[PDB]
Amino acid sequence: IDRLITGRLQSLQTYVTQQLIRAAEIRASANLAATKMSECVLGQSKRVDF
Amino acid sequence: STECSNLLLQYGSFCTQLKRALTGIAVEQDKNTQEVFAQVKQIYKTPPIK
């Protein structure tokens, strides 16, 4: 049971760490979406290819 | 080694998750270089007059 506990804790830690990295990517995309609604929707961006 | 390859199957999909993460990384540098350098559609040539 300690072997299974260590294995499942390693699997859950891998899942939580990958979800943390993916949530950092989603947070970067959400900051980009907030910028692309403040500047594109709530304004007009003069940045080229934005 | 055959014995280590048999024992590595008991850990589930650790190697498959590692390969998926590295394949996503390797696709990601192709996407990075394409979004940095390939923003131009048609390739232009400099005339001989300089």
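Numbering, chain A: per Swiss-Prot, residues 993-1042 in sequence.
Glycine residues also receive a Cβ, built from the backbone N, Cα and C atoms like all the rest.
Listed in sequence order, the same-chain residues six or more apart from A:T1027 (variant position) with CB atoms under 8 A from its CB number zero; the list is none. Quoted from Swiss-Prot, the note on natural variant A:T1027 to I is: In strain: Gamma/P.1.
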A:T1027 (variant position) in three-state DSSP notation: helix
